[PDB]
Amino acid sequence: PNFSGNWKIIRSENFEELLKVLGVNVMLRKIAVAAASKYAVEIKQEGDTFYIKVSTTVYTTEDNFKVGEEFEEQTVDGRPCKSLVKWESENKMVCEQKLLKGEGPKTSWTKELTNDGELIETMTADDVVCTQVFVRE
Ligand SMILES: *C/C=C(C)/C=C/C=C(C)/C=C/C1=C(C)CCCC1(C)C
């Protein structure tokens, strides 16, 4: 049992405050928080190669990477960035991002497989950490 599976969110904490740090106005933050209640993640892991598909009711993106190899994605607020994933431990990885253009808050994410079958994702902007918890569908 590795990261592979179809994961459905059961809990999201501090997501609105993450988007506030990132400059989203209140009305869209509330609509984004509602959209995150349908957040789903599909993972296929082969070694340190990861295929990820993150989706909501009306949107879906893919985001494939290999640990230790730089790649391009977008920050949570949508700005292009270059990213590098490393292991922290057997079942936790950390990704550091650097903006491709301009400046902005410092952003990163983590994924972790817990002993109790949960997937925990965090997303960070400066001081503020959002935590989302998933279970296998
Ligand atoms: C390893 C995990 C990854 C690459 C996931 C990143 C997640 C996002 C960029 C999520 C963004 C969201 C919005 C901007 C609006 C509300 C719904 C979300 C959670 C899909």
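In chain A, numbers come from Swiss-Prot; the residues present are 2-138, in order.
Keep in mind that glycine also has a Cβ here, set from the backbone N, Cα and C atoms.
Annotation for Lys21 (mutagenesis position): same-chain Cβ neighbours under 8 Å, separated by at least 6 residues, are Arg30, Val129. Under the DSSP three-state reduction, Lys21 (mutagenesis position) is assigned to helix. Under mutagenesis, Swiss-Prot gives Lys21 to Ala with this note: Loss of ligand-induced nuclear import; when associated with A-30 and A-31.
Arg30 to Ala appears in Swiss-Prot as a mutagenesis experiment; the accompanying note says: Loss of ligand-induced nuclear import; when associated with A-21 and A-31. Around the Cβ of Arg30 (mutagenesis position), a 10 Å sphere holds 17 further Cβ atoms from the protein chains shown.
In this structure, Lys31 (mutagenesis position) is part of a helix by DSSP. The note that Swiss-Prot attaches to the published mutagenesis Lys31 to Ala is: Loss of ligand-induced nuclear import; when associated with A-21 and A-30.
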